[PDB]
Amino acid sequence: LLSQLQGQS
Amino acid sequence: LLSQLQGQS
Amino acid sequence: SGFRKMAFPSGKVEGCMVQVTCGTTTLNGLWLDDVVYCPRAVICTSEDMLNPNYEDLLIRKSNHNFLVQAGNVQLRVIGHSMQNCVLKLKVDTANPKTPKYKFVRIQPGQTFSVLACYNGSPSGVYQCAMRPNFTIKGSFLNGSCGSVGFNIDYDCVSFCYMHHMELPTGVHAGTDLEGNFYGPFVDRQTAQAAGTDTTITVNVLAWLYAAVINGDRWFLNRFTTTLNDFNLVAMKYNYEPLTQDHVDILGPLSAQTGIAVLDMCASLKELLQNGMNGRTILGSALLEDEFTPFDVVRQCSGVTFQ
Amino acid sequence: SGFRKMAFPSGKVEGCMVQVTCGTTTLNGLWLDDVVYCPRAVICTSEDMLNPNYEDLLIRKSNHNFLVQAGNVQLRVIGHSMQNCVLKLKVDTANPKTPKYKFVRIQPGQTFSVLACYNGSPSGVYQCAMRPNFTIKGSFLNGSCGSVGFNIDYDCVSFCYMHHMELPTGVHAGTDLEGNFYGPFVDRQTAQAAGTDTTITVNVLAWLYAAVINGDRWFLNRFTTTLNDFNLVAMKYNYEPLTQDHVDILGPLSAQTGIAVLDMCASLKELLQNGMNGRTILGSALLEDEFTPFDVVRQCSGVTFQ
C-alpha cells in the first residue's frame, strides 16, 4: 500500500 | 550435426 | 549457441561496496576514490519516514555519526554533503580498488547489471531493464538500499542506478549516481505508485533476431509490413512505437540474418494477434523485452546458424 | 520483493581466469595457487579433432609449448600433467588472488553460476542448472572453452563445472574440475547427442513457493493429492518423480507460506493438465525448473507477503 525505503535497522 | 569443442584458433 | 539473461562480471563493482551505518540504519555505499556514495535515507529517522526534511536532518549530523566499514576496516569520514537524493561522504582513504568509471544516466528500454548487496557485502548479480515507466523489476529485500546498477565498457564501469525503494506493486525505484530519481518518485514512504508500463518493442525485435541466430525460426513468415500499419497494431497491444532510428539500430542484426526489420515486424504482428500456440522462443512462452539490440549482438555469434 | 535468475557475484572467480595458448589454439584456464587448470583439448590438433590420443599428444609436448597469460603478465610453466579431461599446468607463481575454494561435483537439478570467458577475459555471468540429462543450456561461443561454473558459500568458491563443448542441439557439455565429464560425453568432435531430458519437479515446486512469497497466488486451489497420484501425473508430463526427501527439503518453504507440499502438488497437477490460460507466474508463461529450494530461500524474504 505504501512505498518502502529498503535500509536495514 | 557434430559436436564442437569451443577453443579459439 | 544459446541465449541467456547475462549480467556483466561484477568484480570491479564488488571492490567498491561498503557498509554505511548512521544511527540504527544500515545500508550500502559505493566507495570510489575518497568518496562514499549512499542514499540520503541513511540519515532518516523511523518516524521521519513519512516526510523527512533531509536538509535539516543533515545539518543535525556530524562526520563521526557515519559509520563506514570497508570489509574489516573502518573508514574515517572527513566530510559530508548532499547531492539531491544521494549523500557524499568524504573519507580519509582513496579506494585502492577504484576502477575507471563514469556516472551515466540511462534511458527507458536500456539494460544494466545489478549487484544486490546487504551490509556492504555483495549477494548476487542479475540483469534487468529500465522500464518505460522508470521502474525496474528487481529482486531486493530490506537492507539492499544503496546497491548499484552498472554496465561495463572496456574495463570502464558506467554506474547508472542506485537502489532506493520498493513501490507497492513490488517493483523498484532509484536514482542515478548524481542522486536524481528515475521517474516521478521521491525518497519518502508515501502512496507513490508506478504508472502504466508498456513493452519495449525494439527489444522484442532484437530478441526475435537472437532467436533466429540461434535456430528458432517457426514464427517467421513471408509477409512484410509498413512501419505505420505495424505501429497501429503495436499501440493496440501496449507496445512502444517503433521509430526509424530503431530500424537503423536493428540493421546489423537484420543483415546478419537476412531478415529485413519490417519483415520481422510482420512476425511480431502475427505473434501479437495469434499468440504462440503451444510453442516457445529461446525457452520462453512470452515475448521478452529486456534485451537491447546491443545485448543481442554482444552475446550472439557474428555468424548466423543458417 | 521480486524474483530474478540471480548469479553469484563473480569477482572471486574473475581473479583466477587466465589465457592458455598451445600452438594456434587459445582457451581459458583457471589459476589457483601455482596450478592452471584447462581443458586438455588445448593440445589437440585441427585434424586430430575426430579422435585425438591425448596421452600421445601430451607426451609430444614440453612446458615451453604452453603460453599462459594472466592479464599482462606471462606465467612460466614449470610442469604439466593430465588429469582425465583437464590438464594441470604447474606455474612458477602462486595466484595472489586465490580464494578459498573446493572442487565439488554437482547433481542434476542443482544450479550454479557460469562466468563466460574469452581469451582469459571474463565476458558475462549467468545462472543455470545441470539438466537431468547432464547437459547445461548455456550461452557459449567459440573461445569459451575453459570457462567455469561455481557456487559461492561464505567466501568459499565451490568450482563444479569446466566448459568443454557444444552438442548438436546447441546445449553444452563439460567436466567437473577433476576432468570427469558430466554425462556420457567425450572431448572429441563426434556425433554424441544429448539424451532425452525431463523437468526438475522439486525445482518447479520451489519456484511456485517463490511465487506465493511474492504474491502470485492465482494457481492455488483447495485440493491436495497423494505423492503417488501426483507422481503418476508427473511421469505423464515428463517430470522427474517427487520423493519424500524432496518434500522434506521443501519443508521450510511450506512452513513460511502455510501451504503443504502435497497441496502445492495439486496446483502443479492442475497447471500441467490445464495450462496457465492467459496468465503468468513470476513473469513467466512457462513452469520454471532452474531454481532449487535453496535458491528460493536465499533470494526470497524470510517473511511471506500474506
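Chain C uses Swiss-Prot numbers throughout; the residues present, in order, are 3264-3569.
Heads up, header says this was done by X-ray crystallography, 1.8 Å.
Heads up, the Cβ atoms here are built off N, Cα and C, so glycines get one too.
The active site, nucleophile annotation in Swiss-Prot covers C:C3408. The Cβ of C:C3408 (active site, nucleophile) lies under 8 Å from the Cβ of C:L3290, C:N3291, C:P3302, C:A3304, C:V3305, C:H3426, C:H3427, C:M3428, each on the same chain and at least six residues away in sequence.
Taking a C-beta cut-off of under 8 angstroms and a sequence separation of 6 or more, C:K3353 (variant position) has the following same-chain neighbours: C:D3297, C:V3298, C:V3340, C:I3341, C:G3342, C:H3343, C:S3344. For C:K3353 to R, Swiss-Prot lists a natural variant annotated as follows: In strain: Beta/B.1.351.
Counting every protein chain shown, the number of other Cβ atoms lying within 10 Å of the Cβ of C:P3395 (variant position) is 19. Quoted from Swiss-Prot, the note on natural variant C:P3395 to H is: In strain: Omicron/BA.1, Omicron/BA.2, Omicron/BA.2.12.1, Omicron/BA.2.75, Omicron/BA.4, Omicron/BA.5, Omicron/BQ.1.1, Omicron/XBB.1.5, Omicron/EG.5.1.
The Cβ of C:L3468 (variant position) lies under 8 Å from the Cβ of C:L3505, C:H3509, C:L3513, C:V3524, C:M3527, C:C3528, C:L3531, each of these being in the same chain and 6 or more residues away along the sequence. For the natural variant C:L3468 to V, the note given in Swiss-Prot is In strain: Zeta/P.2.
In the three-state DSSP assignment, the secondary structure recorded for C:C3408 (active site, nucleophile) is coil. Checking the variant positions C:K3353, C:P3395, C:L3468 against chain A with a Cβ-Cβ cut-off under 8 Å leaves no residue at all.
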